[PDB]
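Following: one structure in structure tokens, then a few remarks.
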Amino acid sequence: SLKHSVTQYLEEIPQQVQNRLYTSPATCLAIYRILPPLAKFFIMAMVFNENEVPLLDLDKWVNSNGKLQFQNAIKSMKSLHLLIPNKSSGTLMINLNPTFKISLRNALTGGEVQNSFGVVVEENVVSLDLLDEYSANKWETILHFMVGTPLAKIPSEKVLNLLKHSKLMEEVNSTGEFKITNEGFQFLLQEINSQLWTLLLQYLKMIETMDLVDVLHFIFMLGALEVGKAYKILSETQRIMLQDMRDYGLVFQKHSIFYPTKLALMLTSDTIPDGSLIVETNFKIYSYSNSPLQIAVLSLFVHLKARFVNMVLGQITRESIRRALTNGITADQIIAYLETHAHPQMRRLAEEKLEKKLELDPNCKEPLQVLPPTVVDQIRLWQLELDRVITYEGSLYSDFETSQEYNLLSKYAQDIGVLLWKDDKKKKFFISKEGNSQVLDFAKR
Amino acid sequence: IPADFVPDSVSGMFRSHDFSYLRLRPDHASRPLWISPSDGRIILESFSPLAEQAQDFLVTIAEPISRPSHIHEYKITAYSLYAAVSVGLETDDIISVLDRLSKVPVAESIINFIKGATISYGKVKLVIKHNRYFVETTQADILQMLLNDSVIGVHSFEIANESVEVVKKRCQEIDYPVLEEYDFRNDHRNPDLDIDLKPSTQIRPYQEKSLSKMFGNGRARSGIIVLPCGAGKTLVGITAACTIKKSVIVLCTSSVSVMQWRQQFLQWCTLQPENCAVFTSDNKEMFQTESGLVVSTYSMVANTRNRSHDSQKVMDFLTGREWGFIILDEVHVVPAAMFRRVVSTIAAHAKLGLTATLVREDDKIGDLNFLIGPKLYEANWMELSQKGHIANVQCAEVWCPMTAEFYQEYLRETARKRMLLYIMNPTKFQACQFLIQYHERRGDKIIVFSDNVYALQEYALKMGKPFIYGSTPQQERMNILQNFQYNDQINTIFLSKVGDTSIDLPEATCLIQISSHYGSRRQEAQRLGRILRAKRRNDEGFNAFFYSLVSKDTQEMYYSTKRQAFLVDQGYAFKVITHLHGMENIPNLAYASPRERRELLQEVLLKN
Amino acid sequence: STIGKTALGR
Amino acid sequence: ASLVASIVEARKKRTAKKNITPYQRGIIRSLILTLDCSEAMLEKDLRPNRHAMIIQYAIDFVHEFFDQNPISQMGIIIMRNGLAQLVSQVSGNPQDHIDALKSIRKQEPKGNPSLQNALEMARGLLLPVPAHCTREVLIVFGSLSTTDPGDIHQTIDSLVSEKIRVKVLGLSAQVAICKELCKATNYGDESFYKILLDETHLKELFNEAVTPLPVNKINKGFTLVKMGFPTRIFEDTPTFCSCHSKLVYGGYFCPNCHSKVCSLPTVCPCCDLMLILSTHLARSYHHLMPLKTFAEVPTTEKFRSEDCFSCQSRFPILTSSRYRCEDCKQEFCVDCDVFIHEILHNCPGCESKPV
Amino acid sequence: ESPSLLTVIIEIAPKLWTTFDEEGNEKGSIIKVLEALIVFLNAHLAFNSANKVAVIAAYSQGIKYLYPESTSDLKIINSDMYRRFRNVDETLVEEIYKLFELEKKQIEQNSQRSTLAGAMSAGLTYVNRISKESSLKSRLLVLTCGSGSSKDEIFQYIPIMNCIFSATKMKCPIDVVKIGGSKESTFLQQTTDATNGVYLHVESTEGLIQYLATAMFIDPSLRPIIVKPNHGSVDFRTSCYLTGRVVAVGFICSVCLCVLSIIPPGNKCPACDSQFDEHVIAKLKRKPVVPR
Amino acid sequence: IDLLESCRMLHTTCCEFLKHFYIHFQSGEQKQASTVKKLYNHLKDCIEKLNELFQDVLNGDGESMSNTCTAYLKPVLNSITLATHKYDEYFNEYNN
DNA sequence: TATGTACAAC
DNA sequence: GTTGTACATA
Ligand SMILES: Nc1ncnc2c1ncn2[C@@H]1O[C@H](COP(=O)(O)OP(=O)(O)O)[C@@H](O)[C@H]1O
Ligand code: BEF
Ligand SMILES: [Mg+2]
Ligand SMILES: [Zn+2]
Ligand SMILES: [Zn+2]
Ligand SMILES: [Zn+2]
Ligand SMILES: [Zn+2]
Ligand SMILES: [Zn+2]
């Protein structure tokens, strides 16, 4: 979803803006790395030659087996408008964008770049002691604040407004508190690369008059910069952007000089399992994780009992599951966490259990399940316990002079989807509070 | 906290249970054991090397809590430690093994607890001579510790036969836990009995392991052997009696179970019938041979007030002789208020206790320590299930929604009358009938249990099937059981609390529950045992069944989740069935129309 | 695992 | 001392690898794989069982055998119900043997073994083998007893007369007849009877047998073998193959009769002329000019460079973490030494050094 | 999909490129090749941010690792370019400057045998080190100049043929780019064909970037889906031992496996001093039988 | 299917004679000449059969399948004629 | 302490 | 068939 999410946004931006976005080679070098491997191969073939190559020639390069990948590569390249198709004399000639072409040539051949990659002050700082600690503490604060665990230093208003504006960490003044949402749980389960891009995409969507092109010229350029070195300061809009990014733990700037951090490089590309847990039929949990994050997220729907340096053991209980559902976490997500973070032993036993059921019949009687069915049934059964009684706010309509009138008003509510219950014998029906005004207005007319 | 130990930001979620202050050893990937430095709980990885080497050592020193598929969980307590030392074990061996198998270093708190629970074993020994109990000791120094004891009163002193239960319990508190060993090899005063296991016998591995923990040093150890229901505890007792080669007495908590001992006993060993005698309410003749066998029940041995002239002679016959071996079947009932007197009246050199479940509601379970001895061996239920020794079971818990007509009275009525009200709900009748029909078409033998006699008879008459309960005579119930085993027409039978334990039905393969005792977890395990010995327990794809019909939104659900707290520990998984497929298409169902349902409500409320 | 089915009655 | 213990163990292991003389080895081989499928193979000493593990390693051995000995032949025999059952004829196709082994994996082993029956069958399969090929039998024995219909001693004498060689891999302990069979057949050497002590040792034993067996000095079979190097062709239309009589798009063309073949290296089905590629012969050059072992350089003397000559790895700063080649006198890291003598077969320093 | 390591093996020597310049009309063409290589390496670093670069130069008296620089700053290139690209390009040129000056010092030194086999062997060792250290692919590129008339390539057979098998074990395609008069190199061509590599021969140094970016830019992650632009067809044949002519059908000694187009003189092998039995060799000498 | 099976049938038998002819031709024993002559005659007949099959396909399928039929059996036919040509050349050298 | 149920005896 | 007594649980 990393390259898809960034790519998808770039397909929405008007082409008139994409052409201007390709002016800075720093952005093009990063945009070049997001395309599929086939796209990069074709782009590198067209960049160095100032000529038009027919689409048929490109098709010849790909083998019959890899024909499917060719359709995706061209579709993604054409959607970004990086590839300009023109037909002349019955030949579907294919060319490269001149702005993108020039930008790549300068980057590879080291031509004039107008400081797209920035400059270096030659005043390096220790990265392990400061950059790692600074971003790790800053990233930990936002993560812990999201998980809901108590923590002294709360995030600044900038990111806090971003969270509330987004589906992350729903907050209500009347309640006076904040809690995780359905999307919040998914965000916490996403890797660091995705955990950062989602916040940036929300920030880029919430930005209102810095300049859109300037924002991207900074985000992509940040990936170009290498961690552990100084960089002199840039656009007027980017200055406040740099300060804003300082609150997300991506850059360190004390009190004229800013320094990128591990997360800045993590944005561009990527970089037993930590987090794998065993769930028994006794509703117990034994997680092989040693980290404040993996433990904190488990506490959302688990009742932790003790901790060891190498593992944490807990117990699934009705109170814990109820505590998670009250915050809006769906049971379907809980099983996903337990399924996607299962220990190899559970998978091996399930495969052996499935293997003992594979040769017997083609149907196999079951798909592979890592964790015992009873845990799923109890978790889903508890969710039903929360929806035991259903209440709707609305009004009851009665005392109808004529049956036709009762059917007319009741049928109208059904048409607009605001009818919740009706009874022909009693000439009574109930409608949701949302549709009350419409029904009353229809009644008068 | 033997360090700076900076707490983690999430350490608050663990209230004084954070055990991160200690560090991990470099060989963690091999060592399978985690030890809790505070509560004594031990977590074992059953999927790692040295797991088998620890599954037996931990059982010896620690009582299991839960043993699911992958991760086991033991716990060290004074009771469990007492058992290990009694069989013979020093703190050095336990510490060496525990440290060698622990991913983390053994904390001082656990070391102190184990060291504190150390005994000078073998100093005091209780012996029997001509029905006289002498507390003999191997050194004279012990005399200053015993003769000067407040409670009491190559050196020995006399003690009253009935007062043995006082000295033994006192011996538990003065740091000298007495041991009851028997040198049957060197015992010539008692007339020997020549009985041996016939060549056709084949002792299973776990049976040999259980006996080795008893006769490991050559002297018959007095203790308790715990094996899953249907594991063959009867043959374990037979082998123990056969190897001891002395007069033996057996006590079992029924008359049907007494008979099945005699049948199995005459089968597995060569003890001729002339040397066997059964002491029950039907017949009371005793063997005239020099050394023989007596198989009886607690109810016939524990009565004190009034005994019949024919049964008083038998009791004198039992008491007069100095028996050489006593086997207590279902030993979870011996520490009762009166049943424990069977241990003081009938003199016996070696006492063996056989039971599948070693739990009970009250705290008297620990009384077994000073009555018959410690716990010698315990076997995992799942281990024997995967080896084909006992049948696998797919347990289930069916939720039968109570109808509005009956549920409206379930609220107003009192507690003592609620039980009979949610046991006879019409939906349960439909569920039971459908399941019985489905399994009967499957060629299965079904057993139905009901702690309520009124419900049992009502169900039996409605379905026209036989039932057994307290008032049933011995001959009738024995005939019913035999027919249910061999008769093709009799596919299913209704049982009650009488057959809840110690009845052998190899043909049974399915079990259904419509009623149950209030909250006893032991009864659930014992009932499940009836089907764990199914004959066709090895054919491919076989799966026995155990249904528990309960009433939705009733106090029975409170007990059902509490009545299966022991099976879950052993590893059994209970699933919830909210609907029975193909149940509506059945032609006829009981109380299908409102008229019949209303009639039942008026009929049941009359008794209320 | 049948959890979303109708009531067991009849 | 823990780190020192590992180094001395490595030095001891290197001791056996220090004496590398260019022994004359028979590159062209003819192997017969006798596997045991009897009641004794139903034990659980090797998880899951002896039969399963042996077959699995046999498949891996087949893959390795043909990869390093492309111009050799192999056959497979199984001992079942006191009789020898043939499951694969002597052939150079690695896929046929693997297919036979997979089929055997299903049938349960039962009965008693018979070395004489298996050896007698091996004597027959190897009879139509040229005099320039080394006739070898690799028996994987698992039982402690042998039930035979005749005198095993007579068969052992017959094997020696036919210049056959036998390697026996036992499972439980030594057997007197197997020791005599391997000793009287290998010119008195007693190193050809190996008993595994665990699963890991078993993998090494099969892997060791892949290498060619050095020949004896008094056993001379020198000769010239008529070989052929075909040229691959690319045809537009499918054509019938001369070996399987099926339609294949490609295939090599024999230089003696122009008949086409599907895969190499195989003997031409028309002129009975062996067809091979230059690569097939190059695979065995390292068995005729083995690379001289590298000797640990003492820390007393001074070193040339701080980094490896081949991989440019900083030498970790007691013991010198450098290995030098006498021919070129260039230091090497510990990692390179393993890769230069196992995967590669040429010293980069020697090639780089001009002459 | 995944990062891929690129290991370039450039064969630079005064005797090779000087002949290339004299034969043609291009002076200083080595500069053109060096600039093309610098651009090519930068392009590889642009395909992904997790792929490394390695350059090994085979000079007249040995080999030298141009990049990465040994642990043991004139401005050839402008500093305006990307930091990562500059960090590699600048080091490469500086090592080039050092090596050529060293070569100029030993110009009078006698070097008769090329050092291409050693460089390829060293590159394979580097590939293993990267693979074992730190899930990374690999690719070898041999940029050799064949214009210079080689003395004898026979000694390059045994080493090069050994690299083929090693390269096939680590899934490391080796591509070869040859700049010289000879159209085909029977040893290099076999190396590319048997290792899923690409062999390309170019006569003109100018426009080399187009060839490099269009032919040798295929990463290991997408080899199965791109058809190689290789045009030449190899025969996988070897020359005789005492005649030097390719043999389609001949005789090989069973002891040393040395090819012989004809029966060796003296009825004795010329490579291992092994005497062939007179009767057995006479069998080969027999002629076809036709009815009288 | 019928034509394809016949082609394989003809191909299999033609190669069998080719194998036998080469075995008896490269044996080096003079006595084998008599057998070689018989095998040589069989090869000549095989050529006629292959040509006849092509004619049968040519006039049966109207050249639609003859081109494919010849291609499927082109290598085998080429091998047979080469074997006969080698026999004739050596026969001319030896006898003539 | 009360209440079911099962058991032995008269 | 009934009365005096245990055991197992609220
Ligand atoms: N070794 C054995 N051989 C044959 N049958 C056995 C063996 N051990 C136990 N059984 C059978 O197991 C069943 C249950 O035995 P039993 O001793 O009544 O079990 P438990 O008392 O442990 O519930 C009986 O059918 C018995 O014959
Ligand atoms: F443990 Be058994 F059912 F007597
Ligand atoms: Mg029993
Ligand atoms: Zn073929
Ligand atoms: Zn041929
Ligand atoms: Zn190295
Ligand atoms: Zn060397
Ligand atoms: Zn030779």
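Residue numbering for chain B follows Swiss-Prot, covering 100-252, 313-767 in order.
Determined by electron microscopy, 3.6 Å, according to the entry header.
Cβ coordinates come from backbone N, Cα and C, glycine included.
If you look up Swiss-Prot, you'll see B:373-535 marked as domain 'Helicase ATP-binding'.
Taking a C-beta cut-off of under 8 angstroms and a sequence separation of 6 or more, B:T393 (ATP binding site) has the following same-chain neighbours: B:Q419, B:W420, B:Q423, B:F424, B:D488, B:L513. According to Swiss-Prot, the ATP binding site annotation covers B:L386, B:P387, B:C388, B:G389, B:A390, B:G391, B:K392, B:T393.
Experimental mutagenesis is annotated in Swiss-Prot for B:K392 to R, with the remark: Lethal in vivo. Defective in translation in vitro. Its Cβ placed at the centre, B:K392 (mutagenesis position) has 24 other Cβ atoms within 10 Å.
In Swiss-Prot, a natural variant is listed as B:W427 to L, annotated with the note In suppressor mutant. All protein chains considered, the CB of B:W427 (variant position) has 19 other CB atoms within 10 Å.
Looking at Swiss-Prot, you'll find the mutagenesis B:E489 to Q noted as follows: Loss of DNA translocase function of TFHII. For the recorded site, B:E489 (mutagenesis position), the DSSP three-state label reads coil. Long-range Cβ neighbours of B:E489 (mutagenesis position) (same chain, at least 6 residues apart, Cβ-Cβ under 8 Å): B:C411, B:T412, B:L513, B:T514, B:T660, B:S661.
The domain 'Helicase C-terminal' annotation in Swiss-Prot covers B:589-743.
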Contacting recorded positions for ligand 5, chosen from B:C388, B:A390, B:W427 when the Cβ sits under 6 angstroms of any of its atoms: none
Local Cβ density at B:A390 (ATP binding site) - other Cβ atoms counted within 10 Å: 25
Candidates near ligand 2 among the binding-site residues B:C388, B:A390, B:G391, judged by a Cβ under 6 angstroms: B:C388
B:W427 (variant position) and B:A390 (ATP binding site), distance between Cα atoms, whole Å: 15
Other C-beta atoms that fall within 10 angstroms of the C-beta of B:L386 (ATP binding site): 23
Env. residues of ATP site, Cβ within 8 Å of mean position of B:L386, B:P387, B:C388, B:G389, B:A390, B:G391, B:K392, B:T393 Cβ: B:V395, B:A515, B:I549, B:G688, B:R692
Inter-residue Cα distance where the pair is B:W427 (variant position) and B:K392 (mutagenesis position), in Å: 13
Neighbourhood of B:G389 (ATP binding site), C-beta criterion under 8 angstroms, separation at least six: B:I549, B:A550, B:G688, B:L691, B:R692
Listed in sequence order, residues with CB under 8 A of B:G391 (ATP binding site) and six or more positions away: B:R363, B:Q366, B:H548
Distant-in-sequence Cβ neighbours of B:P387 (ATP binding site), under 8 Å, six or more positions away: B:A515, B:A538, B:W540, B:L543, B:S544, B:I549, B:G688, B:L691
Those recorded positions in B:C388, B:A390, B:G391, B:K392, B:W427, B:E489 whose CB falls under 6 A of ligand 3, listed in sequence order: B:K392
B:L386 (ATP binding site) to B:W427 (variant position) - Cα separation in whole Å: 19
B:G389 (ATP binding site): secondary structure state under DSSP, collapsed to three categories: coil
Proximal but sequence-remote residues of the same chain as B:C388 (ATP binding site) (Cβ under 8 Å, at least 6 apart): B:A515, B:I549, B:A684, B:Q685, B:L687, B:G688, B:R689, B:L691, B:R692
